[PDB]
Amino acid sequence: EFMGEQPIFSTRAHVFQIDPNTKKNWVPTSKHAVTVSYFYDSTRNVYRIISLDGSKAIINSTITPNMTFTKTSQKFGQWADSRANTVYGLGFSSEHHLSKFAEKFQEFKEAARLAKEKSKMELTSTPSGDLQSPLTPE
C-alpha cells in the first residue's frame with residue numbers, strides 16, 4: 001500500500017497516453033502494470049488521479065466536473081485532461097476493474113463539483129470632495 005496520507009481508491013492498470021504535439025496516437029506510459037489512485041489533496045481542495053511509476057508521477061490529473069471518462073474497448077478506458085494537455089488511457093486486468101474505475105470517476109466528478117462550490121464574502125449596506133477609498137490596491 002502507501003505510506004502517509006491514504007488514497008480513497010486504488011486500482012491496477014497499464015498506463016497509456018496521447019500527446020497533442022506528437023504525430024503518434026496512443027503510446028505506452030508504463031511498460032508494466034502500475035497503481036492508479038484517486039487522491040484528495042486537502043491543501044488544494046481538489047481530487048487528483050495519481051499514478052506512480054517507481055518514484056515519479058506518470059499521472060497527475062486534477063479531476064474537474066466536465067471531465068469525461070469513456071470506456072472504448074475491452075478493459076480500456078480514457079479521459080482527456082485539458083490542463084495537462086494530455087489524454088490518459090488505462091488498460092485494466094478485467095472488465096470489472098474497468099467499470100469500477102469508471103463508476104469512481106463519476107463519483108469524484110460530483111465531489112469535484114461540490115469542492116469547487118465550497119472553494120465567503122461579507123455583504124454590507126453602503127458605508128454611512130474628499131476620497132474615502134484606499135490609496136493603493138495592495
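The chain as shown is numbered from 1 upward.
Note that Cβ sites are derived from N, Cα and C of the backbone, with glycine treated the same way.
The domain 'WH1' annotation in Swiss-Prot covers 3-112 and rests on sequence analysis.
In Swiss-Prot, the entry for mutagenesis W26 to Y (Swiss-Prot position 24) states: Disrupts binding to GRM1. The structure shown retains the original residue. In sequence order, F16, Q17, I18, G89 are the residues of the chain that are 6 or more apart from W26 (mutagenesis position) and have a CB within less than 8 Å of its CB.
Mutagenesis annotation in Swiss-Prot: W26 to A (Swiss-Prot position 24), described as Disrupts binding to both GRM1 and SHANK3. Does not form the high-order complex with SHANK1; the structure shown retains the original residue.
The DSSP secondary structure for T72 (mutagenesis position) is strand. Swiss-Prot lists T72 to A (Swiss-Prot position 70) among its mutagenesis entries, and the accompanying note reads: Normal binding.
Neighbour density for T72 (mutagenesis position): within 10 A of its CB lie 9 other CB atoms from the protein chains shown. The note that Swiss-Prot attaches to the published mutagenesis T72 to E (Swiss-Prot position 70) is: Disrupts binding to SHANK3.
Within the same chain, residues at least six positions away from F76 (mutagenesis position) with a Cβ under 8 Å of its Cβ are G89, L90, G91, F92, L98. Per Swiss-Prot, mutagenesis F76 to A (Swiss-Prot position 74) is noted as: Eliminates binding to both GRM1 and SHANK3.
Experimental mutagenesis at this site is recorded by Swiss-Prot as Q78 to A (Swiss-Prot position 76), annotated: Normal binding. Under a cutoff of 8 A between CB atoms, and with a sequence separation of 6+ in the same chain, the neighbours of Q78 (mutagenesis position) are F16, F69, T70, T72, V87, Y88, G89, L90.
Among the mutagenesis entries in Swiss-Prot is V87 to A (Swiss-Prot position 85), noted as: Diminishes binding to GRM1. Of all the Cβ atoms in the protein chains shown, 17 others lie within 10 Å of the Cβ of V87 (mutagenesis position).
According to Swiss-Prot, the experimentally introduced change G91 to N (Swiss-Prot position 89) is described as follows: Eliminates binding to both GRM1 and SHANK3. DSSP assigns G91 (mutagenesis position) to a strand in the three-state reduction. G91 (mutagenesis position) counts 20 other C-beta atoms within 10 Å of its own C-beta, drawing on all protein chains shown.
Sorting the domain 'WH1' (3-112) by DSSP state (H, G, I as helix; E, B as strand; all else coil) yields 18 helix, 53 strand, 39 coil.
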